[PDB]
Amino acid sequence: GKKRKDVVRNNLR
Amino acid sequence: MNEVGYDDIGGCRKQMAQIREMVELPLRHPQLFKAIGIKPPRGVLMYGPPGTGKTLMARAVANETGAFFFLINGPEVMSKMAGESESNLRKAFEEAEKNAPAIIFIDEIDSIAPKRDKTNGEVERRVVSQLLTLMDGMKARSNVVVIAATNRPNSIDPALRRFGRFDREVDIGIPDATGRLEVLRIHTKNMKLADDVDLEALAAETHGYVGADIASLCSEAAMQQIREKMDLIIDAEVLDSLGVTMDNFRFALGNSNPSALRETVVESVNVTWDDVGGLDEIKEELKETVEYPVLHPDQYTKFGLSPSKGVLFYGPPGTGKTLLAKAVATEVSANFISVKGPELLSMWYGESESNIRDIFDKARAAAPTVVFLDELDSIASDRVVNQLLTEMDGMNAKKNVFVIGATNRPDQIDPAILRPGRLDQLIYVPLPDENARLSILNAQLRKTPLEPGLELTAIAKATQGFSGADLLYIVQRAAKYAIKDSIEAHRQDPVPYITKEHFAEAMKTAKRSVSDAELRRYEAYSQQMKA
Amino acid sequence: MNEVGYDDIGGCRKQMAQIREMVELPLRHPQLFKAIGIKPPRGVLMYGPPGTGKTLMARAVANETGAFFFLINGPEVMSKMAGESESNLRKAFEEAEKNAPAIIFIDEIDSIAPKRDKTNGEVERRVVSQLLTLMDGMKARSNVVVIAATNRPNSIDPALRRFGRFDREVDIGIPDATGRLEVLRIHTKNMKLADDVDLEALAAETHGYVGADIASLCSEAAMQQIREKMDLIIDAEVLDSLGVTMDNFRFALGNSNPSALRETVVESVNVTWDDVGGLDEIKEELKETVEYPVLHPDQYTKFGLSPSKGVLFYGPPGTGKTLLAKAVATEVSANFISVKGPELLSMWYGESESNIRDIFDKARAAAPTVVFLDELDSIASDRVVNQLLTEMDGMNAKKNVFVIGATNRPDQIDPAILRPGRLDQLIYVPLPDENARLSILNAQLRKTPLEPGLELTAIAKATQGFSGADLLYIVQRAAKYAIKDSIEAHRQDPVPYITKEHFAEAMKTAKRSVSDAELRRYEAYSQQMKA
Ligand SMILES: Nc1ncnc2c1ncn2[C@@H]1O[C@H](COP(=O)(O)OP(=O)(O)OP(=O)(O)O)[C@@H](O)[C@H]1O
Ligand SMILES: Nc1ncnc2c1ncn2[C@@H]1O[C@H](COP(=O)(O)OP(=O)(O)O)[C@@H](O)[C@H]1O
Ligand SMILES: Nc1ncnc2c1ncn2[C@@H]1O[C@H](COP(=O)(O)OP(=O)(O)O)[C@@H](O)[C@H]1O
Ligand SMILES: Nc1ncnc2c1ncn2[C@@H]1O[C@H](COP(=O)(O)OP(=O)(O)O)[C@@H](O)[C@H]1O
């Protein structure tokens, strides 16, 4: 997703 | 909560994109740089008025790119013996080098590397020399990018701006109305905002509000709402009912102190041609002087010409010269800078924070731009005159930088200005026209209600040869009379509009600003020069 | 003798309420802030003249809240420096965090963060940074608050006023008569006071006494009483007879001096229009000018008409240019402030403890306020004029701050001050007329123990050409003659009154302090302005 990140929506921001 | 993406900033699309490219291309895709065969840029110097979001922007880019981010403060590392600070700096650079890709954020670089003229301590020179050596020593292969932040871009050693150093400069000026609205929206993404709000009106009213001031205003509004709701006191009816109100924002606006306007800075403009009252011949002459070259560079290059960077206005005061300058700056979509009286007189006396060199360099960096000097004769001292002469002679070929001056006494000013390579273009402000005065009155009365189809022709034909300021003074006098009448009626808005009596009273009390003898002398001088 | 409750604070109810509301809510009731979704403020900065009870107020609020209190002096941190500076602050912050709720109370914060200029230290820079970083780092849930205290609000880096630092400012001024009475009552709780106590009169006469000075006065009164009682001096009979008397307080006043009135401070006023008679039209005009926007700001903003807060008074000296300003301030219930001509001269020479910038900052922080510039033309000064102009231009019309300048020579007052958006409104103050003079004599004579049988017309007619000061001088000379007669009769209280003979002698011996030529010139200039 974003913020170099990869309940799910909060985790992926 | 210590992570913020590009979505957490607003009003800086141009600067945001500049930083994005200049700090992601060298890191994300270094291969193309070697494919062309150049050394990718390393230094990046972002500067702006304090509290404009420099640190937040740097943190946002560093966190979003997901790159190694070594952070170095200013005074923290500066307050120590030469061995310790060099130790600190060398360790920072080595750590950034070892774990690539790396970004070094040397915050408050001004304290580390100030100007030698006033601060010549050996410690500063040693630190600057080591910093330069480290900056040049970075390997091309290594993905290291250095970012520095400061509030006075001209208050650092010039050596840091040479090629191979902090060459690419970025200027973060005051956010515009759209920028202010975006900032307000960003900050007000969690408050229990009430339905009634005027965010657009808040943006319109807030002038010279940097992001920090906007955040402070939002916090103050929330505190005011809490204070208002504290009288009833925990009940969930109180908790859910809590919500900010536009009146809270107005109170906060009344109880805040913006500080951006304190010193000279770069501001946008939005004035248009129709805002002026006419004088189309002077508009066309000025267009030929300034704007047409920008839109027809090929013709000038073919036939062979260069833009005449500089025009001096003279005439009666309060004739809309500032409006003309703002309109001209707007028509070229260029930022506008102004200096008025004390702004330059303080530098003339030396007690100030910005020099003429500072403003000129800012204008160059934010090019294209228009710099306007009001009451230019106010200094006609020798030092500032010489500095202005040198800067004007230092005009760029095709950078579109233009300088305009305001002065009603051209003779007093040093004749050195009116020579080739300088403000050889002279423009006189003629008398306002009846149609121009009527249009000005209508524009000033866009919001104030009056008689439907009010008879202003009588006033326009009665006000012949009067300066622009007379129209505004008359309008204010009539408005004051109308407010007084409404207050008297209420105490003793049934008459929202205004009849002719207020204007008649204003005319009886009103007097011309420009004297007949002075106007005659100005016209005679203008005609003699024209001859 | 700690654990002093609110009972040990008087004369500063508003400031105490502000501090209580701003401290208890973050600590005792933080759930509201998370409900509305904002980080509760931490940055509180209270400043005031030395010995005004700042430390005592902080101690009292901390003890009443029951939160772990901690103190970090200035000299203590500056007496060690080296490696103890940062460690002490870090351990203090850790202790507060682990014992939340807690309050950190700094003293003389200027010594640890002086306002930055050419004369700037280097050691402070790291401590300040460390402090700033720690405060920002404190978690929202942690019930911690930081309070500073400096004598000069504009003597610290304006960096501590940014969002996330000490922004919530509080100003403490000289307590009023009620405040002084409350302070005296609080201190006067253990002395075996004699029945001869006139605390109300003491409060009324004591003007410009801070709480510390009042405590010193009580100490000196006790010392005087024991000095008187030393003769019989331990036997309990003498000890029981101990008790202070009004004479002791008078002696202490005669042997005690203030320490705060000299510097520019904010104080309350209670003058009313009834004090000054005549010029009713001027009163109505000034009311419409200043009060009406305050009384009805909504209508004023609806009907445009941006207020022109620069109102100047010109005319012969002693015409009452201060009572008008005091009455204006009283009407708005604002904290009136005055700056005299010697203050401006000291600023011009540069050997002045304060600057006009500091005065205007105090005015803003104490808004609403009415500032009075006495002897404005005394400067005739270009530097100070430019500074004042810049400060005025830096004042937003929305803020409820009004400025009034007094000058007897408008001819030599500087056109730059008369521009629109500035001190442009002009008013002429002539001498009082027969009715005005008689009203002044009546009101002033109220304090004097006059003798019935005053001649209204006889006193008023001959007094043509006399301003308020001349009438005051005639009254004082008549009282001096009465005192001479009384003392002569006593040596060789049959006369607690004054017969008409004293006033007749004084008025037959009087003089015109204002000449006819200057009055003619003033009226001619007034007619020229009207034309
Ligand atoms: N878009 C924005 N532009 C500017 N400030 C913003 C913006 N959004 C939020 N802010 C707030 O404004 C301030 C910007 O950050 P900060 O105070 O560090 O700025 P700065 O003056 O550049 O910092 P420093 O001089 O310490 O490096 C912070 O309070 C941030 O919360
Ligand atoms: N179309 C117009 N024609 C004449 N005067 C105008 C016009 N538009 C605005 N003005 C007046 O001219 C002012 C701008 O000129 P100003 O800055 O007062 O000149 P100066 O710098 O010589 O004092 C406006 O604020 C307004 O009072
Ligand atoms: N309401 C009050 N305002 C001011 N001072 C007060 C008040 N009540 C008591 N005092 C006494 O006045 C003196 C003020 O000194 P202190 O409290 O240390 O303040 P500062 O730190 O400004 O000197 C102390 O003796 C204090 O106890
Ligand atoms: N309406 C009035 N006009 C003039 N003097 C007055 C008026 N009412 C009272 N006075 C007396 O005149 C004095 C003028 O003193 P002050 O205000 O200091 O004068 P100035 O400001 O002109 O130096 C007042 O203190 C008061 O005693």
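Quick note: numbers on chain B are straight from Swiss-Prot, i.e. 208-440, 447-593, 607-718, 748-786, in order.
How was it done? The header gives electron microscopy, 3.7 Å.
Keep in mind that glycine also has a Cβ here, set from the backbone N, Cα and C atoms.
In three-state terms derived from DSSP, B:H394 (ATP 1 binding site) belongs to a helical segment. What Swiss-Prot records for B:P257, B:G258, B:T259, B:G260, B:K261, B:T262, B:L263, B:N358, B:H394 is ATP 1 binding site.
Annotation for B:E315 (mutagenesis position): same-chain Cβ neighbours under 8 Å, separated by at least 6 residues, are B:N280, B:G281, B:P282, B:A356, B:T357. Record note (Swiss-Prot), mutagenesis B:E315 to N: Severe reduction in growth rate. The unchanged residue is displayed.
For the published mutagenesis B:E315 to D, Swiss-Prot gives the following note: Severe loss of catalytic activity without affecting cooperativity between the 2 ATP-binding regions. Slight reduction in growth rate.
Here Swiss-Prot describes B:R369 to A as a published mutagenesis experiment; the accompanying note says: No effect on growth rate. Restores cell growth; when associated with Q-315. In three-state terms derived from DSSP, B:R369 (mutagenesis position) belongs to neither a helical nor a strand segment and is classed as coil.
Packing around B:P471 (mutagenesis position) is summarised by its Cβ count: 20 other Cβ atoms lie within 10 angstroms of its Cβ, all protein chains included. Under its mutagenesis annotations, Swiss-Prot gives B:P471 to A or S the following note: Restores cell growth; when associated with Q-315.
Quoting Swiss-Prot on the mutagenesis of B:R475 to H: Restores cell growth; when associated with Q-315. When Cβ atoms from all protein chains are considered, those within 10 Å of B:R475 (mutagenesis position) total 14, not counting its own.
Annotated ATP 2 binding site per Swiss-Prot: B:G531, B:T532, B:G533, B:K534, B:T535, B:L536, in sequence order. In this structure, B:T535 (ATP 2 binding site) is part of a helix by DSSP. Here B:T535 (ATP 2 binding site) comes close to B:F585, B:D587, B:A632: these same-chain residues lie at least six apart in sequence, with C-beta atoms under 8 angstroms from its C-beta.
Annotation note: B:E588 (mutagenesis position) sits in a coil segment as assigned by DSSP. Looking at Swiss-Prot, the entry for mutagenesis of B:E588 to D says: Moderate reduction in growth rate.
Considering other CB atoms within 10 Å as the measure, the emptiest surroundings among the binding-site residues B:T259, B:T532 are those of B:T532. Rounded to a whole number, the C-alpha distance linking B:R369 (mutagenesis position) with B:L263 (ATP 1 binding site) is 26 angstrom. A distance below 8 A between C-beta atoms marks B:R475 as the recorded positions from B:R369, B:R475, B:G533 lying next to chain C. Considering only the binding-site residues B:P257, B:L263, B:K534, the residue whose Cα is spatially closest to the Cα of B:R475 (mutagenesis position) is B:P257. Of B:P257, B:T259, B:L263, B:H394, B:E588, all annotated as recorded positions, the residue with the shortest Cα distance to B:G531 (ATP 2 binding site) is B:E588. Of the candidate binding-site residues, B:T532, B:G533, B:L536, the one lying closest to B:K261 (ATP 1 binding site) when CA atoms are compared is B:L536. Under 6 Å, Cβ to nearest atom of ligand 1: this is the test, and of the recorded positions B:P257, B:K261, B:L263, B:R369, B:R475, B:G531 it is passed by B:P257, B:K261, B:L263. Among the listed recorded positions, namely B:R369, B:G533, the Cβ with the most fellow Cβ atoms inside 10 Å is that of B:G533. DSSP assigns B:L263 (ATP 1 binding site) to a helix. Candidate binding-site residues: B:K261, B:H394, B:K534. Fewest other C-beta atoms within 10 angstroms, B:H394. When the C-alpha distances from B:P471 (mutagenesis position) to the binding-site residues B:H394, B:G533, B:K534 are tabulated, the minimum falls on B:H394.
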